[PDB]
Each structure stands twice: as C-alpha cells, then as structure tokens.
Amino acid sequence: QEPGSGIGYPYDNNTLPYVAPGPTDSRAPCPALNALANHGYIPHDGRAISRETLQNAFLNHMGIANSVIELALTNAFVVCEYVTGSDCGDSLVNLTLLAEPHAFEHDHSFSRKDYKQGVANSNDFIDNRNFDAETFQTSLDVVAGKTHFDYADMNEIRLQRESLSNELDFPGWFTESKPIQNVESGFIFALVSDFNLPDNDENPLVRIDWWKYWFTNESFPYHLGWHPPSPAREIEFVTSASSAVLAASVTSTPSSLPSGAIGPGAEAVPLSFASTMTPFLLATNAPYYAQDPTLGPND
Ligand code: HEM
Ligand SMILES: *[C@@H]1O[C@H](CO)[C@@H](O[C@@H]2O[C@H](CO)[C@@H](O[C@@H]3O[C@H](CO)[C@@H](O)[C@H](O)[C@@H]3O)[C@H](O)[C@H]2NC(C)=O)[C@H](O)[C@H]1NC(C)=O
Ligand SMILES: *[C@@H]1O[C@H](CO)[C@@H](O[C@@H]2O[C@H](CO)[C@@H](O)[C@H](O)[C@H]2NC(C)=O)[C@H](O)[C@H]1NC(C)=O
Ligand SMILES: *[C@H]1O[C@H](CO)[C@@H](O)[C@H](O)[C@@H]1O[C@H]1O[C@H](CO)[C@@H](O)[C@H](O)[C@@H]1O
Ligand SMILES: *[C@@H]1O[C@H](CO)[C@@H](O)[C@H](O)[C@H]1NC(C)=O
Ligand SMILES: *[C@H]1O[C@H](CO)[C@@H](O)[C@H](O)[C@@H]1O
Ligand SMILES: *[C@H]1O[C@H](CO)[C@@H](O)[C@H](O)[C@@H]1O
Ligand SMILES: *[C@H]1O[C@H](CO)[C@@H](O)[C@H](O)[C@@H]1O
Ligand SMILES: *[C@H]1O[C@H](CO)[C@@H](O)[C@H](O)[C@@H]1O
Ligand SMILES: *[C@H]1O[C@H](CO)[C@@H](O)[C@H](O)[C@@H]1O
Ligand SMILES: *[C@H]1O[C@H](CO)[C@@H](O)[C@H](O)[C@@H]1O
Ligand SMILES: *[C@H]1O[C@H](CO)[C@@H](O)[C@H](O)[C@@H]1O
Ligand SMILES: *[C@H]1O[C@H](CO)[C@@H](O)[C@H](O)[C@@H]1O
Ligand SMILES: *[C@H]1O[C@H](CO)[C@@H](O)[C@H](O)[C@@H]1O
Ligand SMILES: *[C@H]1O[C@H](CO)[C@@H](O)[C@H](O)[C@@H]1O
Ligand SMILES: [Mn+2]
C-alpha cells in the first residue's frame, strides 16, 4: 500500500503500493513472488532478481524468515541455469522461467492448470503459470461453506487436485509432486493461518478469505485484518505443517489417485537437471492481473 497509508503498521512500516503487471512484465507461477513483484518489493518487471532482494522482501513485507526460502532460492537458480543454458549467478533472469514444467513448477497445483492439461495433442501445451480461477475454484469447493480449514482439509484439497490433474492431463504427462506441493501447503499455513486464534501454533487454521484474496488478487489481504506474521515464520513451522497435512486422516478418497498418494511425503531436496536435457518451451501468455474488480494502490 501507499507508504503514508499506514495500512501495514506496525508490522510493515515501509509499504509500497500495488501496481498491476503490464504486458511486457515477467510474472511467476508463484502467488507470493507475484504479490512481491506487484508491490515492487522485488523488481516490478520481474527481472534480474538477487537472493538478498528476495530474502529482504519476504522478511520485511511478508513475515517470512530467510530459513523458509533457503531451498526455494537454491531451486530457483537451478531452474534458471537449466532454462537459460548458463549460470545465472546472483541475478535470477526472470520470474517467468520458474514456470518451467516438471521442475520447480509442478502438476496438480492449487490454482494453476497443468502444462498439458486437457490438450488433444501430445506436443501441445497451455498456460501453467498464470492464476486460473476455474482451477482455484476446484480447490475452494472442497472447503465450500467454511471460513477456516485445517490440516485434514488441506490434505483433501491436494488429493482432489491430484485426482483432477491425473484424469485431465494428456496421457503420460501427470507426475505427482508431493514434496514440493506440501512445502507450499506449509507456506499457505505460514502466511494465512489465523494468528488471532489462541492456539495458532498447535493447530493453525487457514482463513479462506485471506487465501482467496492473496491468490486471486496477488496482493495482501490487509483489508481483511491480515498482517505479516510476527515474529516472522521459520522453516520449522513450514515443514511441520507439511508433514501434518500428509499425516492427516482421509475421510473422502477421490478416484484416479496416483500410487502412494495417501501417506507421508519425501523431504524436499535440491533439484538437478542433466546438461543434455533441453528445457520445455515456456508458456508465453501475458501476466495475469485481477480485473473483477481491478485493484487500487492500497489493495
Ligand atoms: C524465492 C522463493 C520462492 C520461489 C522461487 C518460489 C517458486 C514457486 C514456484 C516455481 C511455484 C509453482 C509450483 C506449482 O504450483 O506448479 C510456486 C508455487 C507456490 N508458491 Fe512459491 N516460491 C517461493 C516462495 C514462496 C513463499 C515464501 C510462499 C508463501 C509463504 C509461497 C507460496 C506459494 C504457494 C502457496 C504456491 C502454490 C500455488 C498453487 O499450487 O496454485 N512461495 N512457488
Ligand atoms: C524469461 O526468460 C526466459 C529464459 O530466457 C524466456 O524464455 C525464452 O525466451 C526466448 C526468447 O527471448 C526463447 O528463445 C527463442 O527460442 C526459439 C526456439 O528455440 C527460437 O526460434 C528463437 O530464435 C529464440 O532463440 C526461448 O525459447 C525461451 N525459453 C524457453 C525454454 O521457453 C522468457 O521469454 C522470459 N519471459 C519474460 C516474460 O521475460
Ligand atoms: C481483491 O481485492 C479487492 C480490492 O480490495 C476486493 O474487493 C473488496 O473487498 C472488500 C472486502 O473486505 C470490500 O471492503 C471492498 O468493498 C471491495 N472492493 C471492491 C472495489 O470490490 C476483493 O474482494 C478481493 N478478491 C478476493 C477474492 O478476495
Ligand atoms: C505466447 O506467445 C506466442 C507468440 O509469441 C504464442 O505462440 C503463444 O500461443 C502465446 O500466445 C498467448 O499469449 C500472447 C501474449 O504474448 C497473446 O498475444 C496470445 O493471444 C496468446 O494468448
Ligand atoms: C514500526 O514502527 C513502530 C513505531 O516506531 C515500532 O514500534 C515498530 O517496531 C515498527 N515495526 C517494525 C516491524 O519495525
Ligand atoms: C513438506 O515437508 C515435509 C517434511 O519435510 C515432507 O514430508 C513433505 O513431503 C513436504 O515436502
Ligand atoms: C519440518 O521438517 C524438517 C525436516 O524436513 C525439520 O528440520 C523441522 O524441524 C520440521 O519438523
Ligand atoms: C509442527 O509445527 C506445526 C505448526 O506450529 C504444528 O501444527 C505441528 O503439530 C508440529 O508441532
Ligand atoms: C511430520 O511432522 C508432523 C507434525 O509434527 C507429524 O504429524 C508427522 O507424523 C511427521 O512426523
Ligand atoms: C482417519 O480417521 C478417519 C476418522 O475421521 C477415518 O475415516 C479413516 O479411516 C482414518 O482412520
Ligand atoms: C471427511 O472430512 C473431510 C474434512 O477433512 C471432508 O473433506 C470429507 O468430505 C469428509 O466429510
Ligand atoms: C478413502 O479410501 C482410502 C483407501 O483407498 C483410505 O485410505 C482413506 O482413508 C479413505 O477412506
Ligand atoms: C470426498 O472428498 C473428496 C475430495 O474432496 C472427493 O473427491 C469425493 O468426491 C468426496 O466428496
Ligand atoms: C544433479 O543430478 C542429476 C541427476 O538426476 C545430474 O544429471 C546433474 O548433473 C546433477 O548432478
Ligand atoms: C482498476 O481499474 C478500473 C478501471 O478499469 C477502476 O475502475 C478501478 O478503480 C481500478 O483502478
Ligand atoms: Mn503447477
């Protein structure tokens, strides 16, 4: 928000306004990075981004400590080298390359379509990067009629998403990605769980309106009483939440689930790609921005 608005005070004392991305701006498959870029906490054009830029942006404007993004930074730069063909040093070329499929970007996302979702031909691909309202609605419908959801609910959501993706993706494309997705499940609990409840650290409950605002608008739900977590969330919270999601009991099992879908997931680790492997072509779509309604500087 505008620095003088005081909307972030006293959790964020140095805010910048929301600015919608233009047609030439680079955006990510990540709702967090997109929100940061929309506010210029990382470059608004989504290009040439250093580790420290990202660390400071997450810590000072989102209440997310350095520990939370340590692996994410490692993987971002691995994907950058893979996509571009050369070492990206400490300048991430752009955000768009992060939508390289079967890498950091993965299938059965909460709010994005899959790279080969519903395509009639093997070589075809679609926008697996921009926010997709229809996809996100499939996630929200699992918790329809609710204001909050827990670990068990999140587990049901990711299962529903896995089921839908396995059915809709071109035969052979679907690849389960529990370790990455459920770090991201942990991310959701870290950012938009209801810290106003007395037991937030034992059984954090996500506020659905906060989640919906963040994802749909790619800006921060301050108007709904949200603020950056204080103290900043640490990696321990995230991986514990991740483990708790996958450990939660399933009361409704979707069909067409991949093998081993229900149960614990592997620890997320650094990505690696063969030097001979050519990257998949990136979707070229203009960056998404909210239009119903469009957002003002303080939204
Ligand atoms: C530099 C650090 C980060 C990088 C490089 C990064 C990168 C990515 C990428 C490539 C995806 C796409 C995966 C997919 O859904 O197919 C993604 C998704 C996601 N990111 Fe990040 N991320 C970072 C930090 C964060 C943080 C700190 C949060 C929140 C605390 C966050 C929230 C999310 C969520 C919730 C998704 C899932 C979106 C969905 O499934 O629709 N990210 N991120
Ligand atoms: C973000 O950065 C990535 C990585 O540099 C960009 O993707 C790449 O964009 C270039 C065009 O600037 C593509 O190069 C072209 O390749 C085709 C086919 O090989 C060739 O006919 C052209 O002569 C040109 O060399 C490249 O394919 C593409 N990489 C991938 C894997 O898709 C991306 O455009 C950037 N996005 C934004 C919004 O800045
Ligand atoms: C995206 O952001 C917009 C702008 O903040 C939200 O629309 C506002 O919703 C709040 C509810 O707290 C109201 O006070 C305002 O009257 C709304 N403004 C306008 C112009 O509609 C919108 O709800 C957000 N989207 C989601 C899905 O959360
Ligand atoms: C991205 O651009 C490519 C051409 O540069 C196309 O081959 C792709 O289909 C894709 O096009 C989509 O996004 C662009 C924005 O760059 C739009 O102009 C197209 O209408 C399409 O949605
Ligand atoms: C914001 O400023 C107030 C008043 O000086 C201060 O008490 C608070 O600690 C500041 N917040 C942060 C996160 O620095
Ligand atoms: C989130 O983190 C937990 C603990 O590392 C994993 O078990 C899960 O697969 C996901 O990566
Ligand atoms: C989440 O998981 C990690 C290991 O993946 C632990 O280090 C952390 O304490 C938390 O249990
Ligand atoms: C790890 O941390 C999470 C979040 O604080 C808890 O919900 C979980 O029970 C475990 O202690
Ligand atoms: C990962 O961590 C969670 C929360 O502590 C457990 O529920 C799970 O069994 C696994 O150890
Ligand atoms: C986890 O617990 C539920 C009860 O809520 C059962 O339905 C399920 O079989 C599993 O034991
Ligand atoms: C068991 O409970 C879950 C909530 O965790 C529901 O999603 C499901 O429909 C069933 O009632
Ligand atoms: C749906 O069915 C699976 C087994 O296929 C269970 O693990 C789950 O608890 C739910 O009842
Ligand atoms: C229970 O919930 C699962 C996942 O949301 C559905 O796939 C199933 O149809 C039932 O409603
Ligand atoms: C990481 O691991 C892969 C193997 O999957 C190698 O191809 C790469 O060179 C790096 O060592
Ligand atoms: C987004 O842009 C529209 C104009 O199309 C405005 O009505 C709105 O206030 C927001 O700035
Ligand atoms: Mn995805």
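Using Swiss-Prot numbers, chain A covers 21-319, in order.
So this one's X-ray crystallography, 1.8 Å, going by the header.
Note that Cβ sites are derived from N, Cα and C of the backbone, with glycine treated the same way.
Noted in Swiss-Prot for the protein shown:
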MUTAGEN   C50 to H  Retains most of the chlorination, peroxidation, epoxidation, and catalase activities
BINDING   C50  heme binding site
BINDING   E125, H126, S129  Mn(2+) binding site
ACT_SITE  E204  active site
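Put simply, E204 (active site) is 11 Å from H126 (Mn(2+) binding site) when counted between their Cα atoms. Listed in chain order, the extra residues whose Cβ falls within 8 Å of the Cβ center of the Mn(2+) site residues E125, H126, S129 are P49, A119, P121, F124, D127, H128, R132, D134, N148, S197, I200, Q201.
Most buried of the recorded positions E125, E204, judged by other Cβ atoms within 10 Å, is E125. In the three-state DSSP reading, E125 (Mn(2+) binding site) counts as coil. A distance of 9 Å separates the Cα atom of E125 (Mn(2+) binding site) from that of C50 (mutagenesis position). In this structure, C50 (mutagenesis position) belongs to neither helix nor strand by DSSP; it is coil. Summarising the environment of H126 (Mn(2+) binding site), the number of other Cβ atoms within 10 Å of its Cβ, over all protein chains shown, is 22. In sequence order, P49, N148, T155, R181, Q201 are the residues near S129 (Mn(2+) binding site), counting only same-chain partners six or more apart with C-beta under 8 A.
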